[PDB]
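**Q** Would you mind keeping the following structure in view while I ask a few things?
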Amino acid sequence: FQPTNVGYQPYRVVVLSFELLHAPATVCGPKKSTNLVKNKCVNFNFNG
Amino acid sequence: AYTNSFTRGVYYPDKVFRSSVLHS
């Protein structure tokens, strides 16, 4: 690595690996929760 | 020394509820 090098320039990398296990969830997107409703038909999203 | 395990030492393979079923 020298700044004059493009395929020979330094690149920083971050790889995000996501676990979609059957377990309780742990890291969420910013989507805001709302109150539960029962016996009425609903569109739903639990943990994604 | 040794002993027969019989049919002990089964465990839940994943955190999913399943009931009244023969699941592979």
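We number chain A the way Swiss-Prot does; in order, the residues shown are 497-501, 503-545.
Placement of Cβ uses the backbone N, Cα and C atoms for every residue, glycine included.
For the natural variant A:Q498 to R, Swiss-Prot gives this note: In strain: Omicron/BA.1, Omicron/BA.2, Omicron/BA.2.12.1, Omicron/BA.2.75, Omicron/BA.4, Omicron/BA.5, Omicron/BQ.1.1, Omicron/XBB.1.5, Omicron/EG.5.1. The structure shown keeps the original residue. Under its mutagenesis entries, Swiss-Prot includes A:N501 to T with the note: Reduced host ACE2-binding affinity in vitro. Quoted from Swiss-Prot, the note on natural variant A:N501 to Y is: In strain: Alpha/B.1.1.7, Beta/B.1.351, Gamma/P.1, Theta/P.3, Mu/B.1.621, 19B/501Y, Omicron/BA.1, Omicron/BA.2, Omicron/BA.2.12.1, Omicron/BA.2.75, Omicron/BA.4, Omicron/BA.5, Omicron/BQ.1.1, Omicron/XBB.1.5, Omicron/EG.5.1; May enhance affinity to human ACE2 receptor. Quoted from Swiss-Prot, the note on mutagenesis experiment A:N501 to Y is: Increased binding affinity to human ACE2. Quoting Swiss-Prot on the natural variant A:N501 to T: In strain: 19B/501T. In Swiss-Prot, the entry for natural variant A:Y505 to H states: In strain: Omicron/BA.1, Omicron/BA.2, Omicron/BA.2.12.1, Omicron/BA.2.75, Omicron/BA.4, Omicron/BA.5, Omicron/BQ.1.1, Omicron/XBB.1.5, Omicron/EG.5.1. The structure shown retains the original residue. One entry in Swiss-Prot concerns the mutagenesis experiment A:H519 to P. Its note says: Increased resistance to human covalescent sera neutralization.
What's the neighbourhood like for these features in this structure?
**A** A:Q498 (variant position) has a Cβ environment of 7 other Cβ atoms inside 10 Å.
For the recorded site, A:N501 (mutagenesis position), the DSSP three-state label reads coil. Around the Cβ of A:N501 (mutagenesis position), 9 further Cβ atoms fall within 10 Å across all displayed protein chains.
For A:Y505 (variant position), the same-chain residues lying six or more positions away in sequence with a CB closer than 8 A to its CB are A:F497.
When Cβ atoms from all protein chains are considered, those within 10 Å of A:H519 (mutagenesis position) total 9, not counting its own.
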**Q** Under 8 Å, Cβ to Cβ, against chain B: pull out the ones among the recorded positions A:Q498, A:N501, A:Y505 that qualify, in sequence order.
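**A** In terms of proximity to chain B, the recorded positions that count are none, since no Cβ is under 8 Å.
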**Q** Provide, as an integer number of angstrom, the distance between the C-alpha atoms of A:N501 (mutagenesis position) and A:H519 (mutagenesis position).
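**A** It is 47 Å, counting Cα to Cα.
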